[PDB]
Amino acid sequence: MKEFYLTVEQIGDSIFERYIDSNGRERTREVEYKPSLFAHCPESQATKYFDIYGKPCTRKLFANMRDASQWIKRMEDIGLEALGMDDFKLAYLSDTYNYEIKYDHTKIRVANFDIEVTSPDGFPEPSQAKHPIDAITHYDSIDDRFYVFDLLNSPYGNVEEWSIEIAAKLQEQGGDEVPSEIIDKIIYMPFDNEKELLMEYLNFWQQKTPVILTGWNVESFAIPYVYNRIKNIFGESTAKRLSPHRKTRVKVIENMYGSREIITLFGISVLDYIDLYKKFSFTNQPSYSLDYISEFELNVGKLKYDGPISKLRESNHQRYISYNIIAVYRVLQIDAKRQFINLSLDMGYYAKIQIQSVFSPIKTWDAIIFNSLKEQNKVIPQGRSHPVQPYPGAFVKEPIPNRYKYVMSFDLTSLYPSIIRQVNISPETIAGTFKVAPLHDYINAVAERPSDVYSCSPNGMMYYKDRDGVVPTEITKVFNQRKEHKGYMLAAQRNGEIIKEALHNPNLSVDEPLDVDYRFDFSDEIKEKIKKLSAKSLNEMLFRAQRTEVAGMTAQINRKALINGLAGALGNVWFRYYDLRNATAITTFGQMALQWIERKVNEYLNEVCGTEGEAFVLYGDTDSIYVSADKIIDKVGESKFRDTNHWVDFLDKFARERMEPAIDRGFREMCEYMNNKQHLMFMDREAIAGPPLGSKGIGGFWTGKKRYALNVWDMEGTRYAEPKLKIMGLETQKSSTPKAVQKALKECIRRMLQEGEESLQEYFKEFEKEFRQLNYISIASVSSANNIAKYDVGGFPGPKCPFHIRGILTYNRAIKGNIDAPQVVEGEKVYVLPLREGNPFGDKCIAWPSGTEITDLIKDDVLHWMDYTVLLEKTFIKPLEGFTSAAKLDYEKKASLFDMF
DNA sequence: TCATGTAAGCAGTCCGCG
DNA sequence: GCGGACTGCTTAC
Ligand SMILES: Nc1nc2c(ncn2[C@H]2C[C@H](O)[C@@H](COP(=O)(O)OP(=O)(O)OP(=O)(O)O)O2)c(=O)[nH]1
Ligand SMILES: [Ca+2]
Ligand SMILES: [Ca+2]
Ligand SMILES: [Ca+2]
Ligand SMILES: [Ca+2]
Ligand SMILES: [Ca+2]
């Protein structure tokens, strides 16, 4: 097999590399890598190295990496550019793996671990590590085993061995319900003392050294705790055995309002799953406890136990250990679904970076572009300092707040990457500038043509047309990858809808789910077999189709994120290729493209309708337009349609056969106007929206920019079994809105769009009457909590104290004296409830850690004093009033003359 | 919240507005 | 009471 790296590090003048050799074995080597850097050289002299602008360079070979680093410093002292890859390990990887890396995941040791630490005096701080580690569960992907290290004797209690037999049993048998599929994979090791446990753990670690190390909060908690606890008991040298090269560093992670410490383990790639989840999931959650995320992702119930976690080991060690094991498994289950580890490996090996660098689009693109240029013996420029400067972004149209009955939307494919490719925007393709007219002059096609030679953006920039820049070339590669996975995702989505339809008429039989590939549209034969299947088999197929869709989503959306990240990186001062001219060329071209096509669509539809100056485009944001289809429907007449699906088909055909060709003609003209390199402005129909045929539903509404709701029947070619609400920006979509309130507002919207005013009024009246019965957590607001200390003046709110911070200060007074009480953590999320006048907490609100029950000390008082009236007005009535006023609808029945009967 | 960008919405504080 | 200046937070893209 072809070799591939696992990890790479620079330690002084050595590269330390862990890798898989040609025989599939893991090896480690120390290489005295001699790096090269570059300086500009006279034009008259012969060389094969040129910078990105075609200026000749001489290569400088250094005796060692420290000499190279020192040379860069002296070049700064002199005032001359020191060119080349200054991150020598990237250069090492580029030299050692000068081909497209083919990796075998089965040879990569991925470790998932979690520790337990009993602490009687509050949260066990990793930097102090003053309490015994009393459990570690460490899953190894190569062995496919859960290694359980269990401390039986502690200063906080002596316990009996954990029983695998009890662990396996149902909760209803007094067991822990450790999933049957992992029972045979547990290797259980009890220990008489903590020193023995840790020494054995380190020996185990040496034998099975993680390449990828993951788990939940492992970077911020488990790793620093283990490192510091071992350091405290045995000394530094023993703790450094967590690094295969015996090198570690305390790394200070700084943010806007403070800093924290993590432990860098040289020769390991730490991908904390909480961080993978935050980057790759495209969710914003009210809580990031593993319980919460597991329930959200997997529909598993929270791990239930009596009493505080600080007493769980002594009261129920059996459950304590079982829950440690289950916690490790839940992360594996989330990854089986989301496939973020797979994604990280794909991206990392593609870029030729340390796998943990996938968190940085700047590092990722630096490596991709470096490798690409190196292939042509080209030399990358030195990174430079730049002041942070604001620059303009997208255009968003101000919508007229209203109901909108029939709507068809259209969207540009991968806009910013397409602009980069179309215009040929790259550091080395800048050709010059032209005299800019106001943007509206380009939009209306009255400005002078910018150039007859170069490819242009309306910010004034011109680009070469003779050859693609490295940015367009490399962005295209990832774009094409993204397109493939999006194809699989959408096929899985369409396949899911076939199954949903079939589930209306399930067969009374005993059968099995069909063995199919959900990434491809079901054949006619498969469709016929589906129509004969039982509900059990159909539901299993639906689950599998949906899992295939999620895998496709992960692969596609994050490749999209990577390419959009390149467009953003051009506007980040730390990017080697930072250039506000290029960053702004992209965004300004986007503004023109949207407004140009708004004009063209309005012109086209006014022609087919025989009107003048009518606005068909009701809204647009960045790359999408929303077109009122009322007049199109009315031209044939609603009574001509057999059912909802009939007019959806009609609009689908109208969009594809009439509007898209007109849109394409419009963009081809714009391409010619800007003299662009290649026409890549591809705007296709996105959504078809409207009320059910014959209903009193309003179809859709807008309240303002980035705030709307549509009842959608077809989305990018997926024809839904049941209409789907597309709601953007409204409170139903915000993590800050209480859970039960999101649900209620969504039903209000559903009724508005599908059923009408009377249905909405019926529901509102019921919710208002019953909502006080809702669980307090379900009606709590949510907020991130920053700068708690800043607004804390002697335990009370300082000037301009935010509402949620005031709530935290209230909580802090209520629990004062308790070392045991859950503390609110700076930067994390809290639940927030308003409090009635004259409550014993002495303020108008209270807040506590999100994803948790409020401590029993004050729970009863919170429940008694919760201000339901304020809660309802703020979270429910105010947003609903906004939706209904926009839609010209009443949520309460107005008096009429009939009331006199 | 260490980790690519800008546009723009709403909650809430402070306080003017005769 | 509501709107502007401002902070804080959160989405849409
Ligand atoms: N710099 C930067 N731009 C972004 C980011 N997210 C969205 N944008 C900009 C660039 C996108 O091309 C543009 C439109 O985004 P969309 O979500 O509508 O999707 P896009 O057209 O990129 O892809 P798609 O429609 O799914 O093919 O908005 C981002 O994270 N960074
Ligand atoms: Ca735990
Ligand atoms: Ca798009
Ligand atoms: Ca599309
Ligand atoms: Ca059937
Ligand atoms: Ca869009």
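Method reported for this entry: X-ray crystallography, 1.7 Å.
Quick reminder: no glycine exception, Cβ is built from N, Cα and C everywhere.
As recorded in Swiss-Prot:
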type    : residues                               : note
BINDING : A:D411, A:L412, A:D623                 : Mg(2+) 4 binding site
BINDING : A:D411, A:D623                         : Mg(2+) 3 binding site
BINDING : A:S414, A:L415, A:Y416, A:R482, A:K560 : substrate binding site
MUTAGEN : A:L415 to A or G                       : Decreases base selectivity by several hundred fold
MUTAGEN : A:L415 to M                            : No effect on base selectivity
MUTAGEN : A:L415 to G or F                       : Increased misinsertion, increased mismatch extension and inefficient proofreading
MUTAGEN : A:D621 to A                            : Drastic decrease in the efficiency of incorporation of dGMP
MUTAGEN : A:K706 to A                            : Almost complete loss of polymerase activity
MUTAGEN : A:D714 to A                            : Complete loss of viral replication
Completion exercise
A:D621 (mutagenesis position) sits from A:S414 (substrate binding site) (Cα to Cα, rounded, in Å) at a distance of 14
Fill in the blank from the handout: Close to ligand 1, in the sense of Cβ under 6 Å, among A:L415, A:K706, A:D714 as mutagenesis positions, are A:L415
Problem - In sequence order, those recorded positions of A:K560, A:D623, A:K706, A:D714 whose CB lies under 6 Å from ligand 6 - result: A:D623
Problem - Nearest of the binding-site residues (A:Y416, A:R482, A:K560, A:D623) to A:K706 (mutagenesis position), judged by Cα-Cα distance - result: A:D623
Completion exercise
Same-chain neighbours of the Mg(2+) 4 site, Cβ within 8 Å of the mean position of the Cβ atoms of A:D411, A:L412, A:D623 and not counting those residues, run in sequence order as A:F410, A:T413, A:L415, A:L594, A:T622, A:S624, A:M683, A:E686
Practice task
Using only the Cα atoms of A:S414, A:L415, A:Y416, A:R482, A:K560, which the record gives as binding substrate, return the largest interatomic distance in Å, rounded to a whole number.
Solution key: 14
Problem - recorded positions compared (A:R482, A:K560, A:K706) - highest count of Cβ atoms within 10 Å - result: A:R482
Exercise for the section: Have a look at the binding-site residues A:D411, A:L412, A:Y416, A:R482 and say which one has the shortest Cα distance to A:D714 (mutagenesis position). Expected result: A:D411
Practice task
Please go through the recorded positions A:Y416, A:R482, A:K560, A:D621, A:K706, A:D714 one by one and keep those whose C-beta falls under 6 A from any atom of ligand 3; give the result in sequence order.
Solution key: none
Handout entry: Of A:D411, A:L412, A:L415, A:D621, recorded positions neighbouring ligand 4, Cβ under 6 A
Key = A:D411
Handout entry: A:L415 (mutagenesis position) to A:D623 (Mg(2+) 4 binding site) - Cα separation in whole Å
Key = 6
Handout entry: Pairwise Cα distance for A:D623 (Mg(2+) 4 binding site)/A:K560 (substrate binding site) [Å, integer]
Key = 15
Practice task
Would you identify the secondary structure of A:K706 (mutagenesis position) according to DSSP, in three states?
Solution key: coil
